[PDB]
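See structure below.
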Amino acid sequence: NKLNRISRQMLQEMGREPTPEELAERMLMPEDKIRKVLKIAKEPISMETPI
Amino acid sequence: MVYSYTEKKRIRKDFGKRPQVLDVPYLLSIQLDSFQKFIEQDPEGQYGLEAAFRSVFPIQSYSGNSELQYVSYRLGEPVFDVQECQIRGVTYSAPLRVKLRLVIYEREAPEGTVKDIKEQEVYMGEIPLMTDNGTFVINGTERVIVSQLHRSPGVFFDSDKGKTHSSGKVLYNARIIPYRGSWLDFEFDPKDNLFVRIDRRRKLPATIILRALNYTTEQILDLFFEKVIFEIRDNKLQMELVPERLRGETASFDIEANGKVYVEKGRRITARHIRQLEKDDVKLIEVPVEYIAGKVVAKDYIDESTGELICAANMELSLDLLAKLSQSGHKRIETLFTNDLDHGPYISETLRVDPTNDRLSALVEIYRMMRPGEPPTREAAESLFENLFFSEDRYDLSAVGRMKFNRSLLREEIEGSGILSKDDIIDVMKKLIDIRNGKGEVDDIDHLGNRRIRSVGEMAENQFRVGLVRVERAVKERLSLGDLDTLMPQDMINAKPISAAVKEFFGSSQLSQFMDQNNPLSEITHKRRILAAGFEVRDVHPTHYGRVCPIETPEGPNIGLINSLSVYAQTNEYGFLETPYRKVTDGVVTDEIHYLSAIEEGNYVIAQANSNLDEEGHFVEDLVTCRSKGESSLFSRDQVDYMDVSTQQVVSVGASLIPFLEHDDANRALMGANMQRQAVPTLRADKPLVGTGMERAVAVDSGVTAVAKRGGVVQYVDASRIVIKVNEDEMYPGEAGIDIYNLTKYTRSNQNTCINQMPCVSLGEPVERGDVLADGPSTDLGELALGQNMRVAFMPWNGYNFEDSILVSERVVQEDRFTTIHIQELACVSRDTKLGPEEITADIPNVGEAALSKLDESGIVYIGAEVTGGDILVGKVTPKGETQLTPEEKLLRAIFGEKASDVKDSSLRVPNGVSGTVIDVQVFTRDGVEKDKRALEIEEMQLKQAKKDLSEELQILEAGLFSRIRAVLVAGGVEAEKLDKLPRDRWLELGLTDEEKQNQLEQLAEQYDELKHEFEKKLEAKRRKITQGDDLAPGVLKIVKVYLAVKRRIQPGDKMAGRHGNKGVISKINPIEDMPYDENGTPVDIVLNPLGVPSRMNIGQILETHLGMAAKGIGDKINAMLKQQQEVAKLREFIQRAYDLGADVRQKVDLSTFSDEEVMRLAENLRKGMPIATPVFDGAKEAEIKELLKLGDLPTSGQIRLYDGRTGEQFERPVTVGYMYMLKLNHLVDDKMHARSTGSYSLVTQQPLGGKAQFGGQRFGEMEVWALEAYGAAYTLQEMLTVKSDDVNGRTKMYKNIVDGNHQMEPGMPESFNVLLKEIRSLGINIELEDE
Ligand SMILES: CO[C@H]1/C=C/O[C@@]2(C)Oc3c(C)c(O)c4c(O)c(c(/C=N/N5CCN(C)CC5)c(O)c4c3C2=O)NC(=O)/C(C)=C\C=C\[C@H](C)[C@H](O)[C@@H](C)[C@@H](O)[C@@H](C)[C@H](OC(C)=O)[C@@H]1C
């Protein structure tokens, strides 16, 4: 959630969107964890998705 | 004009008579014009971002008197340019910067602002940009948005006769279709009761809407019905009579007044009696008290004394009711005028079925119709009804809707309110009733006046509009609670919401699709395309003339649902389709052009494209074939208002390229224009030997070629670039200049073909503005060559041509002329797994030195190394730990002492069977991971290559500028040898005597220094773009894209076709020894089967052959006189003879051409063959063709003697031989071909699935099961649906038996059915397998 909040302001604040490492300095933790945390956090895709 | 420079190189001999009054406009017009209107600064509501802005603005908060208005917008420079945007994969787009003004009104105003902060250009989204060629780049891929054809907004009156109720009687219904907002439908019924339904919802009695508009019953009868006046004067019932009321009725009693009996009882009132009453002016007659027994009273009637209602409005009076209202003192009684023929008593009967009474009642019953089940409320019903058709937000017809609405209602105003008014609804109802009464007609959906054409520009505006409404709710929500001066117009307006509306359209939408680029015609015929149910809409309509092509449409599930745009068609100002025409005043055909829309053209009488006029342009014949109203017949000499512009304008760019089209049946013609788009370009761009004259226009208008910006002389010619030194008359004063064209070189197309430009001009040659500088793929010297013409013979050859099959000589494949170059993009991704990251390292377990040879130290194949199937393009290895091997594998490693790695081999290797040369390598890296060796080398190379290109710019540019300074300095102060001695850099000091030339030196100075710095900034930006880490997907560490160029020639299985719709599949490639040859000994390239010609009626393919043969003759002849080196005189003489050809053609010709350098060059280009132009319907004729064959030295029959190369003996009968243009479509056999033994399998249900691009097995269908069931073959069927596919056990038990040499099957149960059992059992159903 903390990341979404930053990504919201920083979306228009930066005019593009914060770089994958941008919110990392803003956030307390080791800041490389953005990749790991962002991955497992994703919701699985419906296997019934028509393609 | 009167012939260009690349026209002096080669000229196409043009048959055909009709002079062209108008020349083909820009073929890409629609696409470019539309988008040009969308993004532009328009100071008004004309369609554009400005208009879409002005609709939703200004946005005010909820009652808070906090308003946010809109100032102006701008488009920032694109982040990446077109070329760079494709490589990286992002979209080609510009930032949208819009100035907003936030005003806050003092609470409890007089309206005034506490503070107003103007937020400078807040950024919302990046909107895509259209290429100069009219394409979009969504993700790294050129995509086209097809124009759409839909029903124009407005009102439409239909029938629905027949099928309903099968009683006949027809029906008449009206439909109001707004551009935005709910639909309003009116319809009759078998009882002549008018009904209304909003959208498709429940049917409701029509009148219920009028009540919601606050109209009482009295005013409804007063609106839709006339008044029959009844007077009680003296005593017992007089009546007012309008003498016309008696038409269509029989006297019900004695009609007498003024002491004279006009009509008796039982005598129908005809035109004679009516005349008597009309001319004798009989106002009042005596009627019986019983005639009002049926007459419905108009208004309300009350008893003056008792104040009680005697009879309500819309009630049928009776003899007893008349008594009760007479003694109350009523002199007059108004009743309805009702006639079952002329003016129908419909509304009257509609009111008796109306459950409501007052406005609130109707509003209750209306609100409960749209949103039923929930309790109605007064404020809710009022809000809903006003929000449907009366709200500026939820409803708009815009301009086209309002115009056709008013136009179809016979109004004056062509523009009006964008919502519906009570006047509007009433009028529509009136028109529907008038049609049911017999006066007026119903429209038809298929008419092109009711069909409106959208396009990229209009569509994008809608999506941007949708983005602004979903952002509107937010802005109001925040401005609700807003603190005064802290927030500004940034914290409110977001980016993601608006950007995603537009992004979701271009990214995935049925109208946004990959450009079909295997072929220039394919591009240009894709960019002009339309899109729209039963056979009525698919079928061709009379209004399609000159607008939609009748013969170019796909043949398949959607026929006539696509079409294509005609040649001269243009989008009307309002968005209809209009076509060019010639105004015929008095008896002269005037060349003033006039554009008429679908409805505009209707009433005029238009002449025919093919007609005979002369001199002053008076019609030669006393009557000429013409079409007037929806039909065509012979029309008198001077009647015609207009005439067709050209003979072509009926067809499309596709159909207009088929020679002798008038001679081919439409089915094969369709297929031809359908197949011509599939012609893959060739290795040697050839030229059509037989042609139309559009090929030049198609080549140029499509961006595939490179056209001169300004005229001049070629300074430098390289296979890379072309630099033109501009003529001074065309040159601007400052910067001097030269035009530098950077040519596109070998690169991948969307269809994996090769798109490569070649310079068509030579060093130091005069070129004029609008001349072809370089040909593109499949274009030759400015014309459009989609293939290569070749010598063809019609005769059955030992069945090898059997159906459509084509038998091709070896000479063709040896000449490498039909060879084709394919560029395939292969990728290698180094991802991240929980076990570890994947490495691109060159260390691969279990590979020899020969395998790793072709790889560099880094693991990537060298550029230029030729590879075949199986070679390793990119070494890649992924971690898989603790293999957990088995006893015998462990002994194996023990004996042979191999250390089994902790990494598994993922390396990218060349797909099976495809073999080519590596033309390129790209390395994308995550930002922050160290670029490997090769990747760094690439970056260094790109840096150096970039510097060379930019420096080349500056070098040629600076010289171009200083070369002008040299010339201006010599005027007023000429020193010739003196000036070029001193260093060029020191020239800028010298001034001049007072003149503009001093100011000219000033101009060139300013621009010089600008270039110096502009070069600098451009270099810096390029360098940063190279070194910047490309953004990748989540999880991907690095990506390697390899580009292979395979050169495929031709082999049995390829599809081939002529322009006439004759398909074919090359059967055998025959030696030159066995080819039929003529007495002269020249073999023939292709042997077609004649049997295909009569059945499919395409006779042009024969004509195309004949004229072709003749054409080659004129070529061959020149080849002899040029090999004789006779002289310029003899050559000149013979060519002139050819270009005249006996009489009356439009070609004109030479002796204006320079007799030496220009003429000799032309002949050299003609020696291959003499290009001929057959206009579409103006094309040549047999006689013209036969005469050219006389000049050819070749027989009139077009047939000669041929000898079999095998026996050498003659062939009985002459056979037709000639030159037919033939295309290679891309179905090429080494794509379609697939075979699989044992591949991968799907996880969910175990079934064959290709995962390696080793394709999944063939799909065995139900119909095929029946086929096996008809044969007695049980075991083939079991093995088909059990062991060969679905049995996860049976498959392995089978495979082992196949190698053992035991053919058996131990079938077991297919896993599919085994799943159905559990799926059933997952429910409450117990399903068991019984017995034994
Ligand atoms: C986004 O669009 C997709 C589907 C929308 O869905 C859907 C429901 O709405 C469609 C629209 C709006 C179309 O206008 C359309 C269409 O115009 C067309 C075919 C028929 N296609 N063929 C299919 C292949 N086959 C061997 C020949 C016949 C279609 O099925 C569709 C189609 C749909 O089915 N045909 C033609 O126009 C003619 C006669 C030539 C076509 C030119 C080339 C072939 C195409 O442009 C290729 C290069 C791509 O553009 C397509 C692949 C698009 O796919 C992508 C992702 O780009 C595809 C239209």
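What you see of chain B is 1-532, 543-1342, where the numbers are those given in Swiss-Prot.
According to its header, this structure was worked out by X-ray crystallography, 3.9 Å.
Backbone N, Cα and C define each Cβ position, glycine as well.
There are 24 other CB atoms within 10 A of the CB of B:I561 (mutagenesis position), with all protein chains counted. For the published mutagenesis B:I561 to S, Swiss-Prot gives the following note: Resistant to antibiotics salinamide A and B.
Under mutagenesis, Swiss-Prot gives B:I569 to S with this note: Resistant to antibiotics salinamide A and B. Cβ-based neighbour count (10 Å, all protein chains) for B:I569 (mutagenesis position) stands at 14.
According to Swiss-Prot, the mutagenesis experiment B:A665 to E carries the following note: Resistant to antibiotics salinamide A and B. DSSP classifies B:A665 (mutagenesis position) as helix under the three-state reduction. Close to B:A665 (mutagenesis position) in the fold, though at least 6 residues off in sequence, lie B:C559, B:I561, B:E562, B:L671, B:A679, B:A683, B:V1186, each with a CB less than 8 Å from its CB.
A C-beta separation below 8 Å, combined with a sequence spacing of at least six in one chain, links B:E813 (mutagenesis position) to B:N1099, B:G1102. The mutagenesis experiment B:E813 to K is recorded by Swiss-Prot, whose note states: Disrupts the enzyme's active center.
B:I569 (mutagenesis position) carries neither a helix nor a strand DSSP state and counts as coil.
According to its DSSP assignment, B:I561 (mutagenesis position) is coil.
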